[PDB]
Amino acid sequence: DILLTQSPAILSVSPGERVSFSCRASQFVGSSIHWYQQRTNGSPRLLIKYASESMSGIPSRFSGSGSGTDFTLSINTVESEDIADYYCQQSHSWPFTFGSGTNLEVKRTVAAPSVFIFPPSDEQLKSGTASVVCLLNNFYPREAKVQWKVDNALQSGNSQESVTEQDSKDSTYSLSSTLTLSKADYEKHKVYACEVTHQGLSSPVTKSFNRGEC
Amino acid sequence: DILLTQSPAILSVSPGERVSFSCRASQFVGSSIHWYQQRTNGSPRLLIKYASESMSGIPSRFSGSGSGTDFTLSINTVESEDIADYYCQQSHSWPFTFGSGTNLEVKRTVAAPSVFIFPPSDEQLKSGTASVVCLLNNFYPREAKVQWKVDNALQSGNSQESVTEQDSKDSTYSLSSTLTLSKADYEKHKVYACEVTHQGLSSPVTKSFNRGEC
Amino acid sequence: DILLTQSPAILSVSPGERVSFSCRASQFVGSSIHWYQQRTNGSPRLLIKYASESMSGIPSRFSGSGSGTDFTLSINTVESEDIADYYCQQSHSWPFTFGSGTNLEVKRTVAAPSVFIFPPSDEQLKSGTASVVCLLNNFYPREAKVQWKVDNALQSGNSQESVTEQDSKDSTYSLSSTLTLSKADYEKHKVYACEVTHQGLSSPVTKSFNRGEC
Amino acid sequence: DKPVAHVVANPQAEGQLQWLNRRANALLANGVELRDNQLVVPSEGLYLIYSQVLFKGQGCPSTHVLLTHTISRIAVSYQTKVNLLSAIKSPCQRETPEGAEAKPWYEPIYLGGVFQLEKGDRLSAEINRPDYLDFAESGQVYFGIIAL
Amino acid sequence: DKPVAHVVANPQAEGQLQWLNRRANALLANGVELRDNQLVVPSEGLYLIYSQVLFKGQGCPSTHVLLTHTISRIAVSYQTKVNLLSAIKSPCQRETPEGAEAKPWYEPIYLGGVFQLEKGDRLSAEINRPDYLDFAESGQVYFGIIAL
Amino acid sequence: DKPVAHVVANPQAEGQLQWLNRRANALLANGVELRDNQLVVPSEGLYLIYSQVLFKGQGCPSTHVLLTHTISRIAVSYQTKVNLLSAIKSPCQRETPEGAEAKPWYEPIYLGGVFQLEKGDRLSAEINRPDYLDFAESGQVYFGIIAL
Amino acid sequence: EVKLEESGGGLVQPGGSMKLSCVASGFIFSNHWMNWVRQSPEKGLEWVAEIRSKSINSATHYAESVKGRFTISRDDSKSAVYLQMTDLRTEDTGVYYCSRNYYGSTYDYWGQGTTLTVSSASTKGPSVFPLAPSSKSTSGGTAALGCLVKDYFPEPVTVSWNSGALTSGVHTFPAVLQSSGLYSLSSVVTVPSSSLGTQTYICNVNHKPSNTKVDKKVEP
Amino acid sequence: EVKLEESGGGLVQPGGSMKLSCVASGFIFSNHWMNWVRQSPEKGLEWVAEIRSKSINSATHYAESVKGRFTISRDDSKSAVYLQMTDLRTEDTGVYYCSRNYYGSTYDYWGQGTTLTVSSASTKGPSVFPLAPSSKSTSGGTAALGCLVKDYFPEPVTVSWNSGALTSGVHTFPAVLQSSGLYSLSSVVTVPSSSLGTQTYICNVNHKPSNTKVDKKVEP
Amino acid sequence: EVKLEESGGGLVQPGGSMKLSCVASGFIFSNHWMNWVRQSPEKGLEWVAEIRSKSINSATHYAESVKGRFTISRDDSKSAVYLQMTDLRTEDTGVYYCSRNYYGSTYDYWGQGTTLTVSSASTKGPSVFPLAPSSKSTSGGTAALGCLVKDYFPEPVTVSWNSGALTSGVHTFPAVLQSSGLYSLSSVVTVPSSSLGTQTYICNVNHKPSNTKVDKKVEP
């Protein structure tokens, strides 16, 4: 039941450069190693078969090699359209097995997040609950910090964040931070602030609003 | 020395229908089974090779299958042109062997025999022998009974019958019945009758003649 | 380490005829025997591979056969352009080995040598040495005898001969005989004669010259 | 009577090479035990060790298709797996063209040799492709040892 | 001295696998008899049983061409034929194209194992294609047993 | 304790089949000697004799490519080489088309049988293509005999 | 192309049964080996079962982990493969892919997956709120609007915009599990302020496990 | 096409010898394996012998039943295969087919067979009588006429009509063995009464085993 | 074509080293197995070493006779193979051919060879004398002229005529070893007497082992 290791699990590379993915088998697999791309919200797509043979329709810039137990997938002149997880598969032994996958980030010039804040809809206030949503849009790299201050009071424990997978046209990420409150505590403060910091910002942007306005 | 059984030995099928031929090997033969057609007065003709691969020029309506020891030839939309014996052959073991063969009859609407009688030629009477010949022509199905009556005396022991193989254009048979007599006994009776019965006749036809007439 | 015998080592054949080359392996080599031509001042050229398969561009008149240990190369309608050494090679066993080679002479109508004599250059006489050169040009067959007589004195020990490989357009040979003398002994005789005998000459031709003349 | 085994494949097994101790023409006696699909040697000494697997595959996705067969030892002490006998076969050949349907093929492998074994040693006969194991008839897959 | 046989193919045979008892490097002694192309075991006990056939074929009409080799037992009592050892090989490959001439090929098969046999048991090593039997050199085809 | 050998290929050898007497899972004892790549039998008697070579080739210049494996005897008296066991395999197949790059392939061969040997007999296991010898892993190439 | 379409996923309690279906076109179906392969974040890609061609008899093969619980079958007539799952486990939870394996090698083609959630918790459709586009707070000249798709179970929900037309600018965030045990998520899009007055922006939230299908029109 | 033509059959006494010949065209003869295959009603189809290509040395193969009695050979120059039979047996009686086997598999092509009759009985040509077309007894408007081909040995005889031209309407009955030990048979044809007056109907009986060749003109 | 060009031969003392080079074009070099094969009159053709493809690791192979003394290598980038010879022996003397072996079978292609002379004797360039065309002694109407290329070491020298143009009529004799230990040889050509007055005849002798390069103009 052959085991496949893909380390490193993450790679991050400037456009134009060459990237290499590692796949190691715990035992001899001859050349029965195959490579796959899996884009966001996509199914796996076969790139190379038997270590080095590329499938048709697959860009020339993709190649593979290796034999015995050590194998490599290579993309040179990497481009954002290559942003994906990459898995290897062996078919030497039954049953067929897969590697854990390596993720590819194609780097980009720094890009600060465009920050937006959404006060909770009225329809949601009926039901006695307030969701306050801050949007950090299209920034690079993935490192950001969001902060909630309600009437300048720094929050804690009452927000959750969700980050997108790197975008394959413009190489950015986006993140949503949601502050959730009881319709009660909500109606007892006026000014809600989202305070985002990020490498592309010389000092933290903060968007805010006043409960019941505009 | 592998043995091949083809049972049933006879099959009989209405046009348009699908027929299936059985071939069973007494031992494993993998897929090394081949099928042949042999029309009347013809040599064997290879239809399918290795269980299921049809030869070119062979009509699509012919197919085969089977593996190990049980095999089948199939003709669907059978037509009279398919009237033949069919043999299977194995080439798994040396020496190569054949099945006993299955005969195909393609059925037809009932057809009563056109009866003809031939009095013995004079040239044959010289030599002191009389052959009286009754022809049952183009009937279906193959079951018929011929009777000889000489001066209304029903004969016994002194005739022989010969039936043709089913005709491949019109799906009929023909049968000849020959009454053979010494020029002596012949010249001592006047009226020779051939009395044929058959499914297509509501009552027996009989053709007859009078010795020395016309 | 398989040994290949090519006997006979020499073959000699009239144009148009068929020649056969022998190659024998000391052990089984299956059909892994290959044949090569090597013209004068040339590298080996592959003619046939695996006993009998001719390479493309190779004239149809070349064929091979044999299997196990006895093999043959055949040229029919031999022509002078076929003048070469022929080698066989086995690739059944490692390391690959070659036969000693068979030489092909394509016969020709008899041709007597055109004889020329060259007295030693002055430039060579400076340095105190005399090389006297006799040229037997374009004769067939290869058997010739050259003789030196200096002032009618038959020489011995002081000449060397060099013969060319058979010419592939005109099927002849040429031979040079060089009489070498000290500038001293040379200047002490007048008339140097080269006396060539050959099958195409009814009596020996002799070219001669007189020291210091013309 | 010497330590002896000759076990066979489990016909009613499941894309699996499972050794069966108890059939008509097999052996498990004189101290040899079958244990986790491994033959366990009772005493020390010289053993002949042998095995055959028969593969029936179908289709040739590539020339690179490999079949392997290997007999390995696990000493009581060391406790690590070592290959005693091992062979590899490439059953293809060509590459079934597509639109083309796959055709069956048969490849047997045989291993066998004599080795000094230790009491409590384990032995296993393993293949890489049990999904291609053919035991539709007897005598096709088997694992054995006798003490000499 | 234990019951022992190692017989070979009859070179002067005829698209036929015929076992020959008496040559230079063979054995037929200690009670084993050759009888109707079958080795007959004298006493009961453990036997090693082995065989090799070498096929030299020519041409590949189909991928479906099979070579088989099988050793079978016929017990005095039962009297029915049972396969002890058995392998199948598909030597083709591709399919010689037509207009194309057939090329030779070589395939060896080896069988061997240890079995409990009964006095008066018969053993046969049989192939499916004796027409492809190669014994143009010695050591290529052979059948054997020793009692241990 | 009976005359016994089980030697293996020299991994650090050189397009060469060189038998190594002294590794972890081999045998050279009880009078059998390794001598010029030949096993030398100490006493007379019945021996089981066996061998496996594994070839890893690359490319198929022709269908005619052959691999051979053969065990031969050289009696002290006669002094001439005789084949006891011998097999031939044709590993190709098709013919790599040109512009096409060569692909690897694996072929194992196994030989084995029992023979009456004489004191001072030499035995050799020889192949035709040592350049294709695969011993990148253990258990793949080996030569052996035991006295019974 | 070559298409694989699987379906029949959804929520089941532990111990339950569920049947999956896959329809194939674009190759000779009866020739090929059809597979199920599942994927989860914990376990990654995992081969589940294979059904080979007629010529092999069916020849079914199961992963050790589903042996005796799952049954693979095919209807060559319909170009269909099925996975009948029984005695379902929490771990069996994941996206299940129909896929062709090319005669024992590569996974040639994949469907788009269908999701199995094995869980005792009850279905619960989402409630969609509008994240309304601000006026002055729109880092001109680009506007941000969205839908809050809140408190639902189980995954997944699918959010559209303009019933398919509006693709660019859209970020539908990965769902997040709240301590309440339900899934929240937002889908945002960024657009021209210019088009705010003239264009109609609707999110089309769909949550099959509860037959919920909301169409929040989002506007200032 | 690809043609195989065999010849050289006929009657022989037990113990006798007879040589069969087959000429081939339409494939590279030297490449292929030529076979004899015989057929009898009792035994059906039975492979007799093979001769393989030059490349194999001849490589001859015989059925157990003819080993040591029959010899197969080829002349690649003439595209010919031969079967030399000696010490002939009653059982050896049958139709013998030249045939190509495709490199150890299928019988690719067959000749049209040649008949061997091994028997002590003596040759005897047939006597042909006319079965004359009746006048009023012709179920109008179709007429029946024939030839009685009586008392001959051994099989076969070949009956034609109009020396080849008249094919349709013709039934040449299977020969029948009379107690006298000889073969009788009739060949009938059915024709338009209309053409009775204008058309000429001749049967062309031929019996090679006795060099008999009759041409009965049949008329009222 | 497909070209192989080897170089780097010449004289070395026993024990010395010398590197040979071969550049290839006209096939995919990285795919193929490159070989050195040497040839001598005594020993004939002798395989020396092979270097196989990347895919095999290099896989180097040496003849028993050069094991441990010679090293074969390749630079797939340059389409080059090398033979580094060390501890050279007299016997190693010969013409060395670069050559491709086709995947363990045939020697597909050969260079034109480069000569190794292992010897203690010292380099020595030739002195070229003219063999001047006679006047009356020219079996009219054909004239014979030449160059004596005398006392040199080691082999070979290459003699041209008209710096390439004059090919027909030319016999450059096999070199001969004089007792002095040096090589003499003549190159003759036969021409029209007619052209004697109008044509210019130059021999271009070249002896790389000594950087000698003479151009004797030959005339009456």
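Following Swiss-Prot, chain E shows residues 86-233, kept in their order.
Backbone N, Cα and C atoms are what each Cβ position is placed from, and that goes for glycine too.
Positions annotated as domain 'THD' by Swiss-Prot, on the basis of sequence analysis: E:88-233.
Under its mutagenesis annotations, Swiss-Prot gives E:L105 to S the following note: Low activity. The Cβ of E:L105 (mutagenesis position) has E:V92, E:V93, E:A94, E:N95, E:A111 as same-chain neighbours under 8 Å, each 6 or more residues away in sequence. For the recorded site, E:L105 (mutagenesis position), the DSSP three-state label reads strand.
Here the Cβ of E:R108 (mutagenesis position) has 13 other Cβ atoms within 10 Å, regardless of which shown protein chain they belong to. Swiss-Prot lists E:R108 to W among its mutagenesis entries, and the accompanying note reads: Biologically inactive.
In the structure as shown, the Cβ atom of E:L112 (mutagenesis position) sits within 10 Å of 22 other Cβ atoms. Under the heading of mutagenesis, Swiss-Prot lists E:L112 to F and annotates it as follows: Biologically inactive.
Contacts of E:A160 (mutagenesis position) defined by a Cβ separation under 8 A and a same-chain sequence distance of 6+ are given as E:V167, E:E203, E:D206, in order along the sequence. Among the mutagenesis results in Swiss-Prot, E:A160 to V has the note: Biologically inactive. The residue drawn here is the original one.
Sorting the domain 'THD' (E:88-233) by DSSP state (H, G, I as helix; E, B as strand; all else coil) yields 3 helix, 75 strand, 68 coil. Proximity to chain F, taken as a Cβ less than 8 Å from one of its Cβ atoms, holds for E:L112 among the mutagenesis positions E:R108, E:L112, E:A160.
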